[PDB]
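Single-structure report; data block below.
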Amino acid sequence: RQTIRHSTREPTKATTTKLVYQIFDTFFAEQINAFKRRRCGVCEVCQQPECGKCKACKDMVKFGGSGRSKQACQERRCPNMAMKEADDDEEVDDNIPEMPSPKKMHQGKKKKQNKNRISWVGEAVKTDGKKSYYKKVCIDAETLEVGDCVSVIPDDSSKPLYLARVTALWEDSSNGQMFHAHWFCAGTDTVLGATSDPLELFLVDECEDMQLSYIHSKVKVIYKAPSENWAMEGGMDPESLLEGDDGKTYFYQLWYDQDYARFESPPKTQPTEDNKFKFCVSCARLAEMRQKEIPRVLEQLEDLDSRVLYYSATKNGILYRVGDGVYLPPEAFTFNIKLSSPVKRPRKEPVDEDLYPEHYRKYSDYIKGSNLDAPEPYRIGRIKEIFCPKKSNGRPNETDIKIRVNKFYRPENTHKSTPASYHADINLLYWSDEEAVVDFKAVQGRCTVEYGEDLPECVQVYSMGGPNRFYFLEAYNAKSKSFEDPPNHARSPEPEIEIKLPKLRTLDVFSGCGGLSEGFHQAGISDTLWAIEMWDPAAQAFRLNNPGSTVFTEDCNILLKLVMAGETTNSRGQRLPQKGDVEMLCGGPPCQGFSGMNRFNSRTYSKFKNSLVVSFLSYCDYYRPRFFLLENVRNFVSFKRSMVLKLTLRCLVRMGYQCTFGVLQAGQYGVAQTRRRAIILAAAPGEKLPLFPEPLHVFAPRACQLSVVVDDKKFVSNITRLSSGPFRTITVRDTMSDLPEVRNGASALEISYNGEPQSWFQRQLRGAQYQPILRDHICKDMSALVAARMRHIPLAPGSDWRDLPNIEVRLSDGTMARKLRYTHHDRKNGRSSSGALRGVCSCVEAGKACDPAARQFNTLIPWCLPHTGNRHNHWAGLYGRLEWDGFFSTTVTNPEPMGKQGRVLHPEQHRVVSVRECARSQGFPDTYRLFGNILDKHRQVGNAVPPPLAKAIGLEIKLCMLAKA
Ligand SMILES: Nc1ncnc2c1ncn2[C@@H]1O[C@H](C[C@@H](N)CC[C@H](N)C(=O)O)[C@@H](O)[C@H]1O
Ligand SMILES: [Zn+2]
Ligand SMILES: [Zn+2]
Ligand SMILES: [Zn+2]
Ligand SMILES: [Zn+2]
């Protein structure tokens, strides 16, 4: 801010461990400021013009006075005063990712060296064809045995020096004195970049045979495994095996996946007792990958005239058998039912511009084309046959595996169309005698589809019981467009039980009201015994939902200092968590202060160096939990030239943790809301690093750009579902179609649902509450003028302020709303059809200034919008209504009609979305308790992580727990 222009503006060292501190101390040397609440210049108060008749305005320069009391006009006490939360992915700085996959680094020509003396030492130890392997070799003085590391020189100088481990030494009668090189990857070639230790290397699946003449020199490389007491080493002082070793010698401790930015513990792959002298883990693994991805049929069950049928086939590590469920692209096949195509349009008639003067501002959006709609979910079908053609001789072709399936219908696939999806379970299907033939290769995955009546338990238990589960009760006949019982051939007929490991004691920092913990708990992997939330209202709410937890309502920095000093309890008399108590650490630290993309500064970094991110990493380091989870706004991966992301990974790698990062879209996991979150996963040395959750629901493509660029390298997660998904997208209708109509200003904290749930989504969220009570279906009370605006926004899909009628209106308070007057000729936007001007200030002129007297007040159409319209894409979305078929925007923390981030009017009712509706958009069970005043509740809901999203992530961690032997 320039000064205090009507502004009502409202130790410092973070608690760190010596390891974390030293990692961050290295950067942005200083040798060659508390948060201030701003006001949202949008509410009907900030809009208010300085009256100039009170101690405030009368104490300013404008109204005769001294600029002493910077206090703003009294008629401008912003009720929505707020801190600028970095939770602002409002930058879309990746809407056009134009890049490939990280080309296997070492791909390139190397320089042959002129070592003048290379002679085998000892006698051969094998003779596989033209290859006679040796145990040792001697080059110009130097000596090499397998297991030793060498260095090769790239031909291109734009490439670094290569380091490799010699896994074999042999001599080929056709190539000479060879060796196998298993390449290492230097830290600066990983996402860490220049933030890594200059001596640290990482293992990668890159190797190649090569002539010993390419060897440049011998190099020492030591392995740095986790100590016996790794989990207790948190907080200790930086040790050392030896100085010449970890201090001055190349070392490594982890494996690295360049495509996924995954740092993992070294593979354990074993060597058959046929290659203990020529084993290469890389080849071993690469061999697994090539074989794990060759669609191949197995046992056969019949040999016919033109093709042979098999009982099962395997593709991508998954075994497919006849009768199984399979996922197919929407292109795989069509349904007999003709996808109806609409015709005609409105009976030709333009809009009345005298009445709707700001409607022309909608043409730019229109012509600019509309953004793509969510893809169709997967086609689903039962495997009837698995067959291979027949070679031009008589033998089955395996390079071509085909599958004949039964087409399953989704309710929306029948003649009933989309409306059929409204009340149907998301996993409800219909059997069909329609068949299709596709290439096994087209299969996207395996799924379970069972006849509901023969299930050993109810539909709900079966659905909440496992991934990719579908069911059917009736069959569908497209020809007669009728519903009949399923045939008998449509029924059934190493499966054990459902092992349930104990929950991990979880410490959730910056817990907010609990979204993240709720989802984790729902995944059945955790029990948040300890939470930290400095903001009281949200801390109270966490208490309400987790009676068995210990909630600390204080700066996360004070508690950690206590435990580090040896304290076991705190001033309030609460028991502090100690090493061994925390098995999992999760949280979302605020990034306020360094939310910009611009590079770090010497000053701007000294503050980040003491930010909550460093404090959170300190917690991770000290407690050394089994699994670490850091969630944040998508842009966490970009802030400050990605240094925030690189230093966070760098710090985890230094701790010896396995770690990765990724970006997820919440809408892909069950909510009718767009919200991308950055996710950093870390896992203990003896754990299995989790994978990111594969999308469950199809969602708008433009909202699903998940890739990330760091220092010109593109990273993606393990996610393979990029076009379709198992379930249809969840809409606003799915979210709140069942809610009782309330009015602007609703305050009844407890009302009746007055009806039954309608959508599958609603069924899940209202739960199995004995005496169901609809809570918090309350919404902000808008001024008589704002309310008037809302009731005048059409219900037609995509209506907003640009649809308001320029008419005089009496208000609920009694005053009259005047018409907006077009006073200046805007040469850019022209005139209306009748000849009316379109400008509302002098600025629409040639550079001209803003005649302060040109401002208008209390006009249905807000003067400010056409005023600055041309420079904000016509403020599309303001006073806009949510669409029943659409989704919420990143759930607002304080719904405002003219708020940038705000497209918040209810689909049909003339009000802004209620607290409960917002909680629905986040996936919170209707029984989830919130605490505080209405604005406090909105904040709670909005800052939280959507449970469905955290649940998905939680299930990935669960898989790792079950896999640990
Ligand atoms: N120094 C601090 N110590 C503890 N909590 C803080 C601190 N600074 C901010 N917070 C709280 O951190 C939270 C950040 C939230 N956006 C996180 C929400 C959370 N992941 C959820 O699912 O509900 C807010 O509730 C803040 O009030
Ligand atoms: Zn305001
Ligand atoms: Zn005043
Ligand atoms: Zn190899
Ligand atoms: Zn102006």
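Numbers in chain A track Swiss-Prot; the residues on display, in order, are 601-610, 615-636, 646-1106, 1129-1600.
We read in the header that X-ray crystallography, 2.5 Å was used to get this structure.
From the backbone N, Cα and C atoms, a Cβ is placed for every residue, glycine too.
According to Swiss-Prot, the protein has these features:
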BINDING   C664, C667, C670, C686  Zn(2+) 2 binding site
DOMAIN    755-880  domain 'BAH 1'
DOMAIN    972-1100  domain 'BAH 2'
DOMAIN    1139-1599  domain 'SAM-dependent MTase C5-type'
MUTAGEN   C653 to G  Reduces activity about 10-fold; when associated with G-656; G-659; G-664; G-667 and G-670
MUTAGEN   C656 to G  Reduces activity about 10-fold; when associated with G-653; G-659; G-664; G-667 and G-670
MUTAGEN   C659 to G  Reduces activity about 10-fold; when associated with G-653; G-656; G-664; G-667 and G-670
MUTAGEN   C664 to F  Reduces activity about 10-fold; when associated with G-653; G-656; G-659; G-667 and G-670
MUTAGEN   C667 to G  Reduces activity about 10-fold; when associated with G-653; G-656; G-659; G-664 and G-670
MUTAGEN   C670 to G  Reduces activity about 10-fold; when associated with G-653; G-656; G-659; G-664 and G-667
MUTAGEN   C1226 to A  Loss of activity
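Summarising the environment of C686 (Zn(2+) 2 binding site), the number of other Cβ atoms within 10 Å of its Cβ, over all protein chains shown, is 24.
Separation across the 4-residue hole in the deposited chain, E610 to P615, is 20 Å (Cα atoms). The recorded positions near ligand 2, defined by a Cβ under 6 Å from one of its atoms, are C653, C659, chosen from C653, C659, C664, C686. Counting other Cβ atoms within 10 Å of each Cβ, the mutagenesis positions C656, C659, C664 show the lowest value at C664. Counting every protein chain shown, the Cβ of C653 (mutagenesis position) has 19 other Cβ atoms within 10 Å. Apart from the site residues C664, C667, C670, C686, the chain places the Cβ of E663, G665, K666, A669, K671, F676, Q687, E688, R689 no farther than 8 Å from the centroid of the site's Cβ atoms, the recorded Zn(2+) 2 location. Here the mutagenesis positions are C667, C670, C1226, and the one whose Cβ sees the fewest other Cβ atoms within 10 Å is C667.
Rounded to the nearest whole angstrom, the C-alpha distance between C656 (mutagenesis position) and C686 (Zn(2+) 2 binding site) is 15.
Once the 22 unmodelled residues between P1106 and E1129 are set aside, the endpoints remain 15 angstrom apart, Cα to Cα. Of all the mutagenesis positions given, namely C653, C659, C664, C1226, those whose Cα is no farther than the 10 Å limit from the Cα of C670 (mutagenesis position) are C664. In sequence order, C686 are the recorded positions from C653, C659, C686 with a C-alpha within 10 Å of the C-alpha of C667 (mutagenesis position). Comparing the Cα of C686 (Zn(2+) 2 binding site) with the Cα of every entry in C653, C659, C664, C1226, these being the mutagenesis positions, the smallest distance points to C664.
Measuring straight across the break, from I636 to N646 at the CA atoms, gives 22 Å, with 9 residues left unbuilt in between.
Note: the Cα of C1226 (mutagenesis position) and the Cα of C653 (mutagenesis position) are spaced 20 Å from each other. Taking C667, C670, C686, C1226 as the candidate recorded positions, the subset whose CB lies under 6 angstroms from any atom of ligand 3 consists of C667, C670, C686. Reported as a whole number, the C-alpha separation between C653 (mutagenesis position) and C659 (mutagenesis position) equals 7 Å.
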